[PDB]
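A.B. asks: Here's a structure for you.
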Amino acid sequence: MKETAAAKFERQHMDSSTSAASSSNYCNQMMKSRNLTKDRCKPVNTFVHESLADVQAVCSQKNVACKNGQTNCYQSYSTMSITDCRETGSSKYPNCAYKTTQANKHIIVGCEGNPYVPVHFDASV
């Protein structure tokens, strides 16, 4: 089996199957099932509740600097439904624990390839 960087972005950041976080346990559930918490707790992670076609479209939208200075980042015109997963104060590997928060924000992603698609989640703004 092979996993491309594009496929890794889908696993770590896409959930097209729901319009928003489905429960208060959503982040606990997803951080585990998407294998984000293997070797250490990932302290923050964003999931985007939008079609894959709509998120892939961002790579032809507003070119902006990534927060590390690189210039293959793009900001969405549209406002997207997202969930922010943030570690709780009591979270301690291997028993990682997250609070689920909901928002509606533009996203910034880094893009590569043909088709030109997201491979990195930079920020929501």
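Counting starts with 1 at the first residue shown.
Cβ coordinates come from backbone N, Cα and C, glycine included.
These came from Swiss-Prot, pasted as-is:
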- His13: active site, proton acceptor (ACT_SITE)
- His120: active site, proton donor (ACT_SITE)
- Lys8, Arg11, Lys42, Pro43, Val44, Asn45, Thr46, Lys67, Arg86: substrate binding site (BINDING)
- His13 to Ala (Swiss-Prot position 38): Loss of activity (MUTAGEN)
- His120 to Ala (Swiss-Prot position 145): Loss of activity (MUTAGEN)
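Tell me what's around each of these sites.
C.D. replies: Around the Cβ of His13 (mutagenesis position), 20 further Cβ atoms fall within 10 Å across all displayed protein chains.
A C-beta separation below 8 Å, combined with a sequence spacing of at least six in one chain, links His120 (mutagenesis position) to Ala5, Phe9, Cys66, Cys73, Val109, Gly110, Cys111.
All chains included, 9 other C-beta atoms sit within 10 angstroms of the C-beta of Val44 (substrate binding site). A strand conformation is recorded for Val44 (substrate binding site) in the three-state DSSP classification.
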A.B. asks: What same-chain residues, at least 6 away in sequence, bring their CB to under 8 Å of the CB of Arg86 (substrate binding site)?
C.D. replies: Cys27, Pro43, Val44, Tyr98, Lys99, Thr101
A.B. asks: Quick check on the binding-site residues: of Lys8, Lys42, whose CB has the lowest count of neighbouring CB atoms inside 10 Å?
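C.D. replies: Lowest Cβ count within 10 Å among the binding-site residues (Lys8, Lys42) is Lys8.
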A.B. asks: To the nearest whole angstrom, state the Cα distance for the pair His13 (mutagenesis position) and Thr46 (substrate binding site).
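C.D. replies: Per the Cα atoms, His13 (mutagenesis position) and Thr46 (substrate binding site) stand 6 Å apart.
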A.B. asks: Ten-angstrom check, please: count other Cβ atoms within 10 Å of the Cβ of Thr46 (substrate binding site), all chains counted.
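C.D. replies: Within a 10 Å radius of the Cβ of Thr46 (substrate binding site) lie 19 other Cβ atoms.
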